[PDB]
Amino acid sequence: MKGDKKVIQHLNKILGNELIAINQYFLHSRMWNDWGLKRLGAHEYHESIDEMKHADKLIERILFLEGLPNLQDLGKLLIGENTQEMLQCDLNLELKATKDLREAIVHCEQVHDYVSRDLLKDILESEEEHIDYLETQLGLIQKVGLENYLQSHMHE
Amino acid sequence: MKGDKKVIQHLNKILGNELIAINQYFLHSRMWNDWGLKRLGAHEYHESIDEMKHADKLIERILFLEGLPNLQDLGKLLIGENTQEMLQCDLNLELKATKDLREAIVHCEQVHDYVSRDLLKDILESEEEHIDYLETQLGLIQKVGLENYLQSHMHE
Amino acid sequence: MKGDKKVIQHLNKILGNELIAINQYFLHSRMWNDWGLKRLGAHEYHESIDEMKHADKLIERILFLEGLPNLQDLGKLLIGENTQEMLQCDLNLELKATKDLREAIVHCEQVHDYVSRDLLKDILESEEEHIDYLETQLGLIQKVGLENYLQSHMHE
Amino acid sequence: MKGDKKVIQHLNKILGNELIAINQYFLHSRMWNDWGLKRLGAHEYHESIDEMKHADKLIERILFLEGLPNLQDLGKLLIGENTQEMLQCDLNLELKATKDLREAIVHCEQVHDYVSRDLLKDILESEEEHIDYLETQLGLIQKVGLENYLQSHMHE
Amino acid sequence: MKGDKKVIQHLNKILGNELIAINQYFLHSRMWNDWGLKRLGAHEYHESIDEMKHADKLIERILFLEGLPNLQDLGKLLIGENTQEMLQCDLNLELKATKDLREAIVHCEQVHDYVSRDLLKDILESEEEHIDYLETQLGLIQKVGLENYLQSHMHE
Amino acid sequence: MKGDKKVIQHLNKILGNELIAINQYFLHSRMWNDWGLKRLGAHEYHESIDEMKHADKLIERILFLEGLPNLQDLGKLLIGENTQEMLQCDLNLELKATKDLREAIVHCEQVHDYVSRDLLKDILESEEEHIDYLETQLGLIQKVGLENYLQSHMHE
Amino acid sequence: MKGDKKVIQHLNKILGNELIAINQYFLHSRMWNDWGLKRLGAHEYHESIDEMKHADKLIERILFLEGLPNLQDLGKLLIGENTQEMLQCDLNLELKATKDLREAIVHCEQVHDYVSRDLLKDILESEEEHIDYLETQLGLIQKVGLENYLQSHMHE
Ligand code: HEM
Ligand code: HEM
Ligand code: HEM
Ligand SMILES: O=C1NC(=O)c2c(NCc3ccccc3O)cccc21
Ligand SMILES: O=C1NC(=O)c2c(NCc3ccccc3O)cccc21
Ligand SMILES: O=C1NC(=O)c2c(NCc3ccccc3O)cccc21
Ligand SMILES: O=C1NC(=O)c2c(NCc3ccccc3O)cccc21
Ligand SMILES: O=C1NC(=O)c2c(NCc3ccccc3O)cccc21
Ligand SMILES: [Fe+2]
């Protein structure tokens, strides 16, 4: 079904953000596992899987709309050097992602691609849940202290 | 069965205390969940449910006695800004509630409404258990420190 | 995540309507149980519970958006004195509620808070189901007559 | 297998009657559900389903006989405005349907299409069962009164 | 609940499209079964049932909105004479349907009937999945050849 | 445990090849699904998953050896435009991957990193199995013909 | 089967390293248990058991190759006096063990004793996993502090 060219560009932009997040979250997960912070590693792994599933759905929608999904261009990963930075890098990436999602929904609405809009709204709900998680982790580091926060994430 | 006018007024005052407690505990629960302190959130949620069940029983007794349950007037909620204040706000509310329960029981006894007295005694037992929980949490904060106390309440 | 100030005001207004509905439906439920109309009592109880669930989700969203949920201000309860009037009071409240939901959705769309819109849309679907139920009950009273209508609601 | 031309015309006529009945019974069903008369709504829904199944077999038989099933022409639906009228409308349609079935059976018998006759006899048995049901409901309205009759069809 | 007159007209227009599709897909299904292409027949049958379910929900929504569902007017069925043409007829009908769904959604949005919009969006998702299925079948015919395509749809 | 610098460089090169393959195979999988060639789509999905698992193990080994896994640099994806070309693109990528694997094993052996060698040997076994599959598919296209080969991969 | 004299000497040297580790890890395990650090005790016990299993396989291989396993000469145990020292003593022993394993693998390769090489590679994989565990624990002590690290290892 021939899609709107600019819808497809927006979907490829969202997909590109998901592709960054897959790799960024997967590396952060394995860094935390390597450091013995296995509960953080496990949760970050599941965040990475979630982005993989979003990327899948975007690829499928783009192809149905007779566009070419862009898996070639990989933007800049934000890799932290400690737990606090890794969580902040994730949150900064999510805030860009949700900004881009909102602009994509605007355009979908304007050209009446309501199914693409519904897909993006669902992805936006997942990303806002991830923002909730990240903001809460940063708040907990303040409320329980870094040593306790890391201690609470050693064992699964 | 027509009840004593002043019993019904006492029952409505106790009900009013329960209605404040429902909302105060429900908001505190959701604040704690938002902050990532999910074990505190779950326990405060169950305290809110407790008060909902007491309010139900009070409403049922008032109606049986052919009075009008007052769900319209809501007294002042005591909302804290941090964990220790939220617990102390709960405790201050509970101490007012048990004072009001005692005066209501005196009057039920004087006019021989022994069934209303028994209901209020059951509610008073529950409220004294809540006071025990609150005093104990405040004592634990002193013994283990706030950061450890909150750490122990991150995960359900 | 910092929310739009007027979105949060709209959410608190929707929350206020739900808080009214919780108490109005809970009291109507217990009135119907006291009168021996237990099927009405049980159905109205479940309506109250549904409103409690909506209020929970609104509270949770407001906190995520870094607003202050308002559980203190309680608007006017519409309490009926007989079955037809109670249903009509519920219906009047619901029509006020869906008017407010539509205006809140308009504003969420305008500021691109698509997740808040989706939450409100889900709530609007529930409230329109309640309107469907209420309009149908009032119509049944006209079709089968009040005495038969009440008879049919004595037993669950 | 090449069928008799007039058998196919008769089969298309019976099918045309079933297609009217499908839509008339389905709309009456949903009207009754909208009005809270859910036992009538459910029963009328099953009548519509039964006509769908008859239409299926008629379509299958026409095609085996190398005819063209006519799903394009839709005759006049008889939609009532209240329960008595709706039941009488169904009954008027069923009486036309059974007249047409009898004439189709005569013709199948004359050209020795005994399998088509057997199919139509089975459909006629179902339509006479529907007639019994309809006549009985109209009779019950007279015996128990309209208000009781409707009351008895509120709950499934 | 009194709905917008033009929303109801749009809903009846969508319903009219579903009613055409029910009959067109059902006949196509039974043609394919008669020709021994049972996997096509079964899939097309399930497409017809899906349109029946959409029509039900549209009828129910119209009645809730106090309009009159139109099951009387049946538009033009597009019946093919061979497998390729039947698939193209279905696809042509689906493209008209999704064009009409988009216009109805625009109008629901403008009058703030967000629940009708959500229903139509769900139907639109279903119809776009049908378009994907249809476009894919036509493409497979080109890739594997017509004889192989039919061969693969002989047995379920 | 501090690893050999050039081993880590080799591991990152193997990792880089796996990251290309993940995306290349995932996109090919979703293209085949879009085209209705669901058995190829499923098999190619499992190949993509297999490469994801290899990438995970390389990332973990690199971090253990105190290197920085490179998920940022993504080399050139080889995306075909039809089935035969997609298989060949997978095959060309795999032939480069196994050459690089052999060179990495040589160097691991030279510096006595026998665990890294064993990991690379296991990955090489998986890549050679993938080569067996790909060569066999390309040969089957020749033996049964393209139209039959595609037909045989339509349904899972 | 007569083995290479120097392979057997290498195998007896690896065996000697394993025998030290059995006793060192078993004593550390029981010290931690006596101190109430039962999770460290349990983990260290399983490390000791693992070395016992390695020693068993080495003894079996030496006898198959017609050498004499040396269980008489026991090298120097590295027993720490506190948790940090005990972990570092384990790590120092493992680093010596993996150096000796690498030299033995070199010699097995030169004389084509590929089965002995495979046995040693498997032991080396297990010892590098122990190195990973030990390095991670020492890092966790720095990240969460010694008191939290010990607290997390009180209960199994
Ligand atoms: C007049 C005030 C209220 C009364 C009388 C009341 C009564 C009740 C009762 C009797 C239950 C069932 C508990 C059980 O036996 O399991 C319940 C459940 C619940 N209430 Fe309330 N309640 C009130 C207010 C509220 C408010 C203000 C909120 C939230 C803001 C709330 C949230 C809930 C929730 C989330 C549940 C659990 C529902 C479920 O999933 O089953 N309630 N309430
Ligand atoms: C040419 C007209 C039609 C034919 C031949 C037809 C045929 C059928 C058949 C064979 C079934 C399944 C019966 C079974 O379960 O054994 C069915 C189910 C159904 N039909 Fe129809 N039908 C037609 C029109 C309609 C229309 C116009 C509507 C609604 C407005 C409708 C609504 C339904 C529904 C809701 C179901 C149940 C699907 C489910 O299982 O959930 N049908 N139909
Ligand atoms: C550095 C890149 C990636 C790595 C390391 C990686 C790793 C993984 C791993 C370890 C799994 C679990 C496999 C198992 O079941 O054991 C997985 C699953 C999966 N991956 Fe990835 N992956 C990557 C990229 C991607 C991309 C780019 C996509 C799609 C665009 C994707 C889609 C999926 C899906 C759909 C699943 C299964 C999810 C489910 O359980 O439903 N992955 N990945
Ligand atoms: O990242 C990428 N996403 C893609 O589609 C893609 C490529 N596609 C080649 C191609 C072109 C025109 C039509 C069909 C096609 O398969 C080629 C390279 C990279 C990518
Ligand atoms: O309601 C209907 N039933 C049908 O068959 C039909 C149509 N069929 C076209 C056609 C003609 C001649 C031969 C094979 C054919 O498919 C066309 C329109 C409507 C209908
Ligand atoms: O397809 C149809 N949908 C309908 O409602 C309908 C008819 N309705 C009769 C009627 C009119 C005015 C007011 C209430 C009513 O029941 C009559 C014929 C056909 C249809
Ligand atoms: O693809 C990547 N793999 C990585 O490690 C990485 C980055 N690492 C930052 C960094 C440097 C020095 C020390 C610790 C560190 O976390 C930064 C960007 C991209 C990548
Ligand atoms: O630690 C030890 N390992 C051994 O084999 C061993 C002894 N072996 C006695 C013996 C000698 C000559 C030939 C065959 C034999 O069994 C004796 C003492 C200690 C050990
Ligand atoms: Fe602690």
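Recorded method is X-ray crystallography, 1.9 Å.
Cβ coordinates are placed from backbone N, Cα and C, and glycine is handled just like the others.
Sequence annotations record features per position, and here Swiss-Prot assigns domain 'Ferritin-like diiron' to G:1-145 based on sequence analysis.
If you take the C-beta of G:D34 (mutagenesis position) and look for same-chain residues 6 or more apart in sequence within under 8 angstroms, you find none. In the three-state DSSP scheme, G:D34 (mutagenesis position) is classed as helix. According to Swiss-Prot, the experimentally introduced change G:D34 to F is described as follows: About 30% active in Fe(2+) oxidation and storage, diiron-binding site does not coordinate fully, decreased overall flexibility of the BFR, partially occludes B-pores, see Fe ion inside the B-pore.
All protein chains included, G:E94 (Fe(2+) Fe2 binding site) registers 23 other Cβ atoms within 10 Å of its own Cβ. G:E94 (Fe(2+) Fe2 binding site) carries a helical DSSP state (H, G or I). For G:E51, G:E94, G:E127, G:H130, the entry in Swiss-Prot reads Fe(2+) Fe2 binding site.
Sequence-distant neighbours of G:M52 (heme b binding site) (same chain, 6+ apart, CB under 8 A from its CB) are G:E18, G:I22. Mapped onto three states, the DSSP output places G:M52 (heme b binding site) in helix. Marked as heme b binding site by Swiss-Prot: G:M52.
Quoted from Swiss-Prot, the note on mutagenesis experiment G:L68 to A is: Assembles into normal BFR with wild-type ability to oxidize Fe(2+) and store Fe(3+), 5.2-fold decrease in rate of iron release from BRF, greatly reduced affinity for Bfd. The Cβ of G:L68 (mutagenesis position) lies under 8 Å from the Cβ of G:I62, each of these being in the same chain and 6 or more residues away along the sequence. Secondary structure at G:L68 (mutagenesis position), taken from DSSP and collapsed to helix, strand or coil, is coil.
The 10 Å shell around the Cβ of G:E81 (mutagenesis position) contains 9 further Cβ atoms across the protein chains shown. Under its mutagenesis entries, Swiss-Prot includes G:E81 to A with the note: Assembles into normal BFR with wild-type ability to oxidize Fe(2+) and store Fe(3+), 3.2-fold decrease in rate of iron release from BRF, greatly reduced affinity for Bfd.
Other Cβ atoms within 10 Å of the Cβ of G:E85 (mutagenesis position) number 13 in total over all chains. Swiss-Prot documents G:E85 to A as a published mutagenesis change and attaches the note Assembles into normal BFR with wild-type ability to oxidize Fe(2+) and store Fe(3+), 5.5-fold decrease in rate of iron release from BRF, greatly reduced affinity for Bfd.
Under the heading of mutagenesis, Swiss-Prot lists G:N148 to L and annotates it as follows: About 70% active in Fe(2+) oxidation and storage, diiron-binding site does not coordinate fully, decreased overall flexibility of the BFR, loss of 1 ligand to K(+), reveals more Fe cations bound inside the BFR cavity. DSSP assigns G:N148 (mutagenesis position) to a helical segment in the three-state reduction. Sequence-distant neighbours of G:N148 (mutagenesis position) (same chain, 6+ apart, CB under 8 A from its CB) do not exist here.
Per Swiss-Prot, the feature K(+) binding site maps to G:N148, G:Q151; the stated evidence is experimental evidence.
Annotation for G:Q151 (mutagenesis position): no same-chain Cβ neighbours under 8 Å separated by at least 6 residues are found. Quoting Swiss-Prot on the mutagenesis of G:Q151 to L: About 70% active in Fe(2+) oxidation and storage, diiron-binding site does not coordinate fully, loss of bound K(+).
Sitting within 8 Å of the Cβ centre of G:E51, G:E94, G:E127, G:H130, and not among those site residues for Fe(2+) Fe2, are the Cβ atoms of G:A21, G:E47, G:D50, G:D90, G:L93, G:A97, G:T98, G:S126, G:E129, G:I131. When Cβ atoms from all protein chains are considered, those within 10 Å of G:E51 (Fe(2+) Fe2 binding site) total 25, not counting its own. G:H130 (Fe(2+) Fe2 binding site) counts 20 other C-beta atoms within 10 Å of its own C-beta, drawing on all protein chains shown. Less than 6 Å separates the Cβ from ligand 8 in the case of G:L68, drawn from the recorded positions G:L68, G:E81, G:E85, G:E127, G:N148 in sequence order. Among the recorded positions G:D34, G:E51, G:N148, the residues whose Cβ sits under 6 Å from any atom of ligand 9 are G:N148. G:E81 (mutagenesis position) and G:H130 (Fe(2+) Fe2 binding site) have their C-alpha atoms 20 Å apart, to the nearest angstrom. DSSP assigns G:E81 (mutagenesis position) to coil, not to a helix or a strand.
For the pair formed by G:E85 (mutagenesis position) and G:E51 (Fe(2+) Fe2 binding site), distance between Cα atoms is given as 20 Å, rounded to the nearest Å. Neighbour list (G:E127 (Fe(2+) Fe2 binding site), Cβ cut-off 8 Å, at least 6 residues apart, same chain): G:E94, G:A97, G:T98, G:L101. Applying an under-8 Å Cβ distance to chain A, the recorded positions G:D34, G:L68, G:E127, G:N148 reduce to G:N148.
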